[PDB]
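Enquirer: Sharing a structure, written as structure tokens. Questions coming.
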Amino acid sequence: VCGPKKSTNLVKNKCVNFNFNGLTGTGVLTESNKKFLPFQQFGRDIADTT
Amino acid sequence: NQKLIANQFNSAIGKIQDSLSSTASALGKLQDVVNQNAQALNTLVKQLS
């Protein structure tokens, strides 16, 4: 259940201000080899950051 | 006794190598410093959660 907000295109390997399903932060988005299981949407670090 | 002394010295050094190469605990005083600092930083980061 998400609000009336249009999406934008995604840009890789550049510093961007991102918003994924309401989750925000700043960082570089890159391709990964992290095998998320089908039920997993977000991953976390030791600091509980994304 | 110069020959004896030199031989005892040379043997003693070889023993140092055998000890250091096999006893990990030999360097515990330095390993402990590394561990305490690593623990301090890991604790600090975990507090962010």
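All residue numbers given for chain A refer to Swiss-Prot; the residues shown span 524-573 in order.
In case you wondered, yes, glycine gets a Cβ from its N, Cα and C as well.
Quick paste of what Swiss-Prot says about this protein:
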VARIANT   A:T547 to K  In strain: Omicron/BA.1
VARIANT   A:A570 to D  In strain: Alpha/B.1.1.7
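Have a look at these and tell me how they're positioned relative to everything else.
Expert: In the shown protein chains, 10 other C-beta atoms lie within 10 A of the C-beta of A:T547 (variant position).
All protein chains considered, the CB of A:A570 (variant position) has 12 other CB atoms within 10 Å.
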Enquirer: If you measure A:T547 (variant position) to A:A570 (variant position) at Cα, how many Å is it?
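Expert: A:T547 (variant position) and A:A570 (variant position) have their Cα atoms 16 Å apart.
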